[PDB]
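One structure is given here, and the rest of the page talks about it.
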Protein chains: 2
Amino acid sequence: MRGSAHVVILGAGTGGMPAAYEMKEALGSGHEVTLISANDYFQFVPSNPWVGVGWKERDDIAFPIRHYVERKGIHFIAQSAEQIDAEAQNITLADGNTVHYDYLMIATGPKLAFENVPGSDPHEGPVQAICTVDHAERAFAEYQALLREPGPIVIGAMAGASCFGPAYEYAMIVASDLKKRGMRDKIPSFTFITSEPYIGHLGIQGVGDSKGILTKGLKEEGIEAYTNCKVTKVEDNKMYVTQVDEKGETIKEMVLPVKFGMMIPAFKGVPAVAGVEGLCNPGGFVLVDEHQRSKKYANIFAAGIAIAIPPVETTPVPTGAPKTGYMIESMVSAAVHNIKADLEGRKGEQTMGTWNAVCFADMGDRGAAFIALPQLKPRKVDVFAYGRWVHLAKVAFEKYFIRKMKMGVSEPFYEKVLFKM
Amino acid sequence: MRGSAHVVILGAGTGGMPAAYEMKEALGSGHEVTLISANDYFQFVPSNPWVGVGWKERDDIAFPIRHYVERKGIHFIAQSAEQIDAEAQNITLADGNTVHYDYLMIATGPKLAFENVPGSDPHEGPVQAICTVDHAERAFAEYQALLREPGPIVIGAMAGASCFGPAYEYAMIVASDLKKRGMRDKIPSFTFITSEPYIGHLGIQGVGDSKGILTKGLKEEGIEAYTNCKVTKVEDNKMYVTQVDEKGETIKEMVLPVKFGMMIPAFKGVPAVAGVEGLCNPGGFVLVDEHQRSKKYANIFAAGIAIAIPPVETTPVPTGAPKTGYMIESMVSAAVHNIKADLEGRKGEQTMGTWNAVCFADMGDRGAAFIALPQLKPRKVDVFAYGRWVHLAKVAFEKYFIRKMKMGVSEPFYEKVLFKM
Ligand SMILES: Cc1cc2nc3c(=O)[nH]c(=O)nc-3n(C[C@H](O)[C@H](O)[C@H](O)COP(=O)(O)OP(=O)(O)OC[C@H]3O[C@@H](n4cnc5c(N)ncnc54)[C@H](O)[C@@H]3O)c2cc1C
Ligand SMILES: Cc1cc2nc3c(=O)[nH]c(=O)nc-3n(C[C@H](O)[C@H](O)[C@H](O)COP(=O)(O)OP(=O)(O)OC[C@H]3O[C@@H](n4cnc5c(N)ncnc54)[C@H](O)[C@@H]3O)c2cc1C
Ligand SMILES: CCCCCCCCCCCCO[C@@H]1O[C@H](CO)[C@@H](O[C@H]2O[C@H](CO)[C@@H](O)[C@H](O)[C@H]2O)[C@H](O)[C@H]1O
Ligand SMILES: CCCCCCCCCCCCO[C@@H]1O[C@H](CO)[C@@H](O[C@H]2O[C@H](CO)[C@@H](O)[C@H](O)[C@H]2O)[C@H](O)[C@H]1O
Ligand SMILES: [S]
Ligand SMILES: [S]
Ligand SMILES: [S]
Ligand SMILES: [S]
Ligand SMILES: [S]
Ligand SMILES: [S]
Ligand SMILES: [S]
Ligand SMILES: [S]
Ligand SMILES: [S]
Ligand SMILES: [S]
């Protein structure tokens, strides 16, 4: 209000949850912090591929938000925003209620654009998805139906996708789970389809020897792999794939039967955010400046997958670069600090810093991880690692992050890196 | 050098010339400022369409650089950079000589991408260009050859172009010049082809009533107009045009004979800059941050058409947004201030400010001008004006800008706006 600003945070995910705590901590008792989110529970997204092969249960990676944020003085509304009026600064919720804000922080993550590919929606076909825990449980269910009645497998990533790690990870743990059940030899074919220009491109033009190691890993497991692919439609339990060459010209078309399938979809901005005029690029991602502030509305900030990051490369089949957890945190921190300063007559000069991608994938007893920065080669850090220690690190970090979402966050969030001192 | 940094400015155009003066002024006698440019003369680019119909002479809009910058202590090298080594911080010139720098400011403007359209190069066909004074003189020459032997005219802008004003302006003054010579009725057809989704889109989704007024202006002059066009090739004195619809689907193909033609080309980054690894987007435009600093090299800055600005809209046929003079100046000012601060232990926090487009077109006794900001609608200023006063303003500003390039620049460059006090 007129002297004690009301700060609304939209989306209680990887960026939104900590943003609510950090926001509340920074603003203190004199300001209202409201967290709005479509679900009443928080999920740890990087654990979803394991849920999708049944190595993890929902109960292990998700929990109810309300008590933990409210014990902190944050108001929680478990409702989806349907409309945003930036002029009037009102948010219309699904139930019709409206919420007013003085500052909006948008952390709504991705809309899964199943509509780019007719038939590709998990509910209308064999092609599943593992990005949300609801979808991963459903993926597991179809996985069990493959066990009872074996048929061809197709795993991969769609045109326009930006999140390739999980596709490779899921392909590997499925192959692995098939072996551990002695069922692997029952599979007619096992294909990996990706829009990447080559295996291990990962949306980032490769990191370390990702090409060689992912290539060998796929061959090792008897998975046939195709790149520069776009799926045009899913129909009659068949995936229609077009493969192009360096200059976008078609070099073949394939029709693949699928009994069990998982393709990572392209991400768009959610409709409520994409619907705000002049706020977003054509993909529905919020245009912001270095400080996380909307270019159009000075009291709207944004962070996480929700924001637009300009492409630095152009591939035969459209692909995007990933937005990963450490960079999301830096964006969150910057947005909070800069809002706090708006409330105190300063201009917040904090930025998210250097673009970077960090990803960790657990395969069982060991994992793979990479770090790349900045976005364009030649990089200052370009490492791809595999080992048992990646597994331990993933396990520890999940445990840590979830504990922090329950206990609360101050916080220069990543001093997990005090394992030096 | 080790304590008195050497600042090189690449490109002596609308942004580069003032950047050299402002740089020298800000750094004083203790630092070396070198200006490198492919031509030994400065040209006033906005005057080129008039040169292309013969209303202006080269001698009126261009002048030799050397004396004016050297009398200011700036070193001038009238040589084109062929290669840039960002690691070693050396620039290789056309003649083989190399120049070392501690800070590089890149202001090289556009490469005219005639190669996007086979046959479209001015030297290999009837399709001319008016972006450089050399090309506009050549355009005028072909214009006189049309006078002696009348045939079809085709004026417009290519796919990927970002500079539409001048196409409309040139079409109008040609029509006008035809009338004043009583030759207008000798023309079989007069076609206007543009990649814009509609007339008066101007790369900026329209400004004021540009649609209605440009539409009417073209009809008024008997010019037939097509939008959503891309020229695929120029061959045998014929332009091959494909017109698409809202979803990129072809709704017709045309083969147009041309006796006289002028299409604005798509712009790319020049090869020396585009060739620096990791410096540029796929178009060869320098990736910079709000402060004009290269994202990859902390001692490389950039300004003007040379820098990359992310798209905010997506059209059926690829088009770009314009980079116009006031915004270029703001970029220049920011880059200079921020370099000066790098030389003094500070961090320069200056930015170019709000995106904006300002364009003035003289038609003879009157002109048209527009101002739009910021880039995305709804805007804070969205005006399209026509009148005799636009003409006077254009004339005055040309006179002013050229005088300033000769006398020198301090300078919060635009206080021409003191016509209020
Ligand atoms: C399968 C998978 C694996 C990943 N693995 C890694 C990894 O290993 N390491 C890493 O660093 N990152 C990884 N990522 C990438 C990234 O870190 C995650 O996607 C992360 O969850 C993104 O955080 P976010 O806050 O932007 O979006 P999210 O975590 O998706 O949060 C968005 C929230 O907004 C809510 N929401 C959506 N629409 C509305 C609405 N209209 N109104 C109200 N609320 C709404 C959603 O319910 C959700 O809670 C992974 C991504 C996925 C999909
Ligand atoms: C026809 C036309 C009309 C325009 N009308 C308007 C208008 O009315 N108002 C407005 O505000 N703007 C207008 N513009 C847009 C814009 O202001 C101009 O294009 C402006 O000149 C851009 O300035 P710049 O410094 O980035 O590039 P330029 O002015 O093109 O300068 C680039 C310089 O770099 C040099 N160079 C190129 N390569 C090398 C190399 N390898 N080594 C060394 N030097 C090199 C070139 O010789 C040139 O001198 C117009 C543009 C054009 C083409
Ligand atoms: C995190 C995002 C990346 C994508 C997600 C995960 C993709 C799946 C990875 C599959 C890799 C499988 O292939 C595996 O690779 C490494 C080679 O580097 C081999 O391992 C080799 O290097 C490792 C160390 O890095 C040594 O400990 C080992 O002694 C050596 O054999 C394994 O013997 C091989 O089995
Ligand atoms: C600067 C970038 C924009 C593109 C470059 C230039 C494009 C060419 C412009 C062609 C316009 C010709 O059409 C011209 O438009 C205006 C209408 O607004 C009319 O003019 C009308 O409005 C003006 C004021 O704005 C009045 O002074 C006038 O009394 C009235 O008739 C002219 O009678 C008409 O002849
Ligand atoms: S999903
Ligand atoms: S990802
Ligand atoms: S990833
Ligand atoms: S973007
Ligand atoms: S690299
Ligand atoms: S040109
Ligand atoms: S332009
Ligand atoms: S323009
Ligand atoms: S860009
Ligand atoms: S607007």
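Think of each number as a place in line: the chain as shown, counted from 1.
Just so it is clear, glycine is given a Cβ too, placed from its N, Cα and C backbone atoms.
Here Swiss-Prot flags B:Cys163 (among others) as active site, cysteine persulfide intermediate. In the structure as shown, the Cβ atom of B:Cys163 (mutagenesis position) sits within 10 Å of 23 other Cβ atoms.
Annotated active site, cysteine persulfide intermediate per Swiss-Prot: B:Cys359 (among others), in sequence order, evidence recorded as experimental evidence. Counting every protein chain shown, the number of other Cβ atoms lying within 10 Å of the Cβ of B:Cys359 (mutagenesis position) is 23.
According to Swiss-Prot, the FAD binding site annotation covers B:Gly11, B:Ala12, B:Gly13, B:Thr14, B:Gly15, B:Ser37, B:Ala38, B:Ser80, B:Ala81, B:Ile305, B:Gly325, B:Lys394. Sequence-distant contacts of B:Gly325 (FAD binding site), defined as residues of its own chain at least six apart whose C-beta falls under 8 angstroms from its C-beta, comprise B:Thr14, B:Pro46, B:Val358.
DSSP assigns B:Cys131 (mutagenesis position) to coil, not to a helix or a strand. When other Cβ atoms within 10 Å of the Cβ of B:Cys131 (mutagenesis position) are tallied across all protein chains shown, the result is 20. According to Swiss-Prot, the experimentally introduced change B:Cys131 to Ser (Swiss-Prot position 128) is described as follows: No effect on FAD reduction. Abolishes activity with decylubiquinone.
B:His135 (mutagenesis position) has a Cβ environment of 20 other Cβ atoms inside 10 Å. What Swiss-Prot says about the mutagenesis result for B:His135 to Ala (Swiss-Prot position 132) is this: No effect on FAD reduction. Reduced activity with decylubiquinone.
Among the mutagenesis experiments that Swiss-Prot reports, B:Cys163 to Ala (Swiss-Prot position 160) is described with the note: Strongly reduces FAD reduction. Abolishes activity with decylubiquinone.
B:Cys359 (mutagenesis position) falls within a strand segment according to DSSP. Under its mutagenesis annotations, Swiss-Prot gives B:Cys359 to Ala (Swiss-Prot position 356) the following note: Complete loss of enzyme activity. Abolishes enzyme FAD reduction. Abolishes activity with decylubiquinone.
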Distance from B:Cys163 (mutagenesis position) back to B:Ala38 (FAD binding site), taken between C-alpha atoms, in Å: 22
Pairwise Cα distance for B:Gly15 (FAD binding site)/B:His135 (mutagenesis position) [Å, integer]: 21
Between B:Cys163 (mutagenesis position) and B:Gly13 (FAD binding site), the C-alpha gap once rounded to whole angstrom: 17
CB contacts for B:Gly13 (FAD binding site) [other CB atoms within 10 A, all chains]: 23
In the chain carrying B:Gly11 (FAD binding site), residues 6 or more apart in sequence that have Cβ under 8 angstroms from it: B:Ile36, B:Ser37, B:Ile106, B:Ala107, B:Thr108, B:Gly109, B:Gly304, B:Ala306
Nearest recorded site to B:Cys131 (mutagenesis position) by CA-CA distance, among recorded positions B:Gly13, B:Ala81, B:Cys359: B:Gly13
Filtered recorded positions, from B:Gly11, B:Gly15, B:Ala38, B:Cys131, B:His135, B:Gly325, whose Cβ is under 6 Å from an atom of ligand 11: none
Top Cα neighbour of B:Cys359 (mutagenesis position) in the set of recorded positions B:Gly13, B:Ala81, B:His135: B:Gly13
Residues satisfying Cβ distance under 8 Å from B:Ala81 (FAD binding site), sequence separation of at least 6: B:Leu10, B:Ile36, B:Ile91, B:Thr92, B:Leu93, B:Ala94, B:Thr108, B:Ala272
Where the C-beta lies under 6 angstroms from ligand 12, the matching recorded positions among B:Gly13, B:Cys131, B:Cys163: B:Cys163
